[PDB]
Amino acid sequence: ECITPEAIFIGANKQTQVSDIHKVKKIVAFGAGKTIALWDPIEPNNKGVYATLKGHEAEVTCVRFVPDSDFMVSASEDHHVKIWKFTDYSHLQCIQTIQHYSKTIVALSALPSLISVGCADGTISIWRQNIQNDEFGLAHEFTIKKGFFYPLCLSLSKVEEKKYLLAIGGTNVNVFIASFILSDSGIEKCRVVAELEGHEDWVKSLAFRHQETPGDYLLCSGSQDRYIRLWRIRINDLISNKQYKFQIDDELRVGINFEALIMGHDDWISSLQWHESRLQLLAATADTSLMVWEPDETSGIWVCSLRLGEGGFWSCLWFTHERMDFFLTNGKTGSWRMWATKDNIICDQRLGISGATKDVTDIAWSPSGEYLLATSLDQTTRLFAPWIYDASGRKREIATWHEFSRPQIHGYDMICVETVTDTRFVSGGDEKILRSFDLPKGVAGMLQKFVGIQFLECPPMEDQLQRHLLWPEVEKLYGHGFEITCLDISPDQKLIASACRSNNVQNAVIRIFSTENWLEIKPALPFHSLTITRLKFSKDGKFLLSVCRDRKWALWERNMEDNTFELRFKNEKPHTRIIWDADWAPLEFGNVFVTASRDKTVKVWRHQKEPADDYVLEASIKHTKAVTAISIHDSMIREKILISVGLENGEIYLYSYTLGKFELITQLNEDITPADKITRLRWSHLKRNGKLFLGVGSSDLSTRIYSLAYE
């Protein structure tokens, strides 16, 4: 019936220009994979990322809000620049795609009706939007003819009406200042006027400050030489030592001069944010330092008034709310850290957002269905759960989801996870090893307090997730040099089934381990196939389903006394292409399993004793793209079964299936689905708040939660 995007967990890209914040709305927009994630940093219920803007075909690199407007500019490694416009108070849509560039866009800077673009081929362009429509047209572009120079940062400043400055920093030790004038349908008098020198390495961040005092404002530059330089700009009323004068025209005379030097002892300068209207400077560095610099009240020299954090920080943001001011910054794990201060004196850390930075490979709910696990190539296993209760046992108005634990942070290329119990899980990958972990005492009391799972003031901070909420490894299992591809637990939680793929010599094999003694049950299952893509124990544990890349499926009958297996059913032409995923249906529906294949079809297989004893094809359904994930809900909804279907391009479908007929409940709106391959779909056993819950992992970089309302 009704579908809600409950939660989106996606990590922030690691570039210095990826993030920005709307001055009026306080909405944080940052590049996250191919998408632009939107975060309300001060939502009353602590909601994290609530939407991801799709469109770019490669990693988003720059994001900037057009000041005093409803527009937003973004850039990507796809060489494109996109113009977005607000449709409601919180969401935007793409209105223009600039395909003028051949290499990655590196820097952006925006002012009302103006955009400054920097490309990795050396091009610097000025775009101003037409007045009739909202389309942005190329006004003029040029190049700094200094070898293979290309810009790494840009900053615009409106000096007077129709007259602008453009700061350029990149692969050069000098800050280039250009000046142009606004004219009918473009610009003129655009040339480089000054080369502010002083830095000793590449300039990585630039930012002009606004004119609180008419005609006298500041420009801060950050370099890879660990320093920040402050430059004073004046107009008409100007005067070692140096000062770079130039004329924007026969009636405007600018004078720039060095004013202050800061830091120099905390690695590269990652990001610099001025604050409106106070005269303070926020700086993020590459050694995980976030500092506020302001001129002393007595001596006037610049001095650090606040220090936060300690790796590295890439971007930082700054907004004021309720007489306090908030500091944002993203780290190596793609997580946003946040602080709040009455004043530069006191502060406390506020709840942030988190997510993977590389493709999400697998997910798995706990047997109870109260939390979700997800692994990523970013070498982390992450646990997400809803914040249902406050500290007093009262139920929160909205149960927003958060990462409550990071069981693993140093896992080499995991591609599969599965929960043994509510307190233990197993994980594997190309390590050629299978690791199992227990739920520690700390995480326990936290899930019990805020999530209600029975067995501080708010969910964890990034500090606690990186080195306190790790699960202790309890068991090492060796595949004897064979890479793992997937696994499953028997319903009784007494058996592991590990799928190991072929080394192009020996074929695939299924290894069975006991959860009690963690010893292999030695009759290993061989194959005439190379890569098993998914194993699944039947609901009653009687059979072990198998699907392979070479288009086959095979059912292994279980001996309930010896815990051994014997091939009983097989099919060598059930599908035309790779079978990516399979899942059983509730026994109350029958003896049924479903397959999903690269051949774009989902097929249902029901057991029949009639001639012959075998699982035969019952129904099929074709799609537009390859089907990569499928999940049947543990319970039955409206006397039928509920099937979620994930495609290679990110689309998700929800079906109700009865004997011989599929029924499209709905295709999830294109604005809430992932932007790439769904790697796993998993319903949650739990029914809560009259809602079913669906967990999704994708090459998006994201782990997403959806709800479905039935009764």
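The residues of chain A that appear here are 3-241, 255-325, 339-483, 533-788 by Swiss-Prot count, in order.
Heads up, header says this was done by X-ray crystallography, 2.8 Å.
Placed from the backbone N, Cα and C atoms, the Cβ positions cover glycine too.
According to Swiss-Prot, the mutagenesis experiment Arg626 to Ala carries this note: Dramatically reduced interaction with microtubules but no effect on interaction with ELP1/IKI3 or ELP3; when associated with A-628, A-654 and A-675. For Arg626 (mutagenesis position), other Cβ atoms within 10 Å of its Cβ number 19.
Per Swiss-Prot, mutagenesis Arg628 to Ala is noted as: Dramatically reduced interaction with microtubules but no effect on interaction with ELP1/IKI3 or ELP3; when associated with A-626, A-654 and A-675. In sequence order, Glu649, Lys650, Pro651, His652, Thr653, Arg654, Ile655, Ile656, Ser674 constitute the residues six or more apart from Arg628 (mutagenesis position) in its chain with CB-CB distances below 8 Å. Annotation note: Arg628 (mutagenesis position) sits in a coil segment as assigned by DSSP.
Secondary structure at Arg654 (mutagenesis position), as computed by DSSP, is coil. One mutagenesis experiment named in Swiss-Prot is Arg654 to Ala, and its note says Dramatically reduced interaction with microtubules but no effect on interaction with ELP1/IKI3 or ELP3; when associated with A-626, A-628 and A-675.
Across the unmodelled stretch of 13 residues from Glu325 to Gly339, the Cα-to-Cα distance comes to 10 Å. In this view, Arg654 (mutagenesis position) is surrounded by 14 other Cβ atoms within 10 Å of its Cβ, with every protein chain counted.
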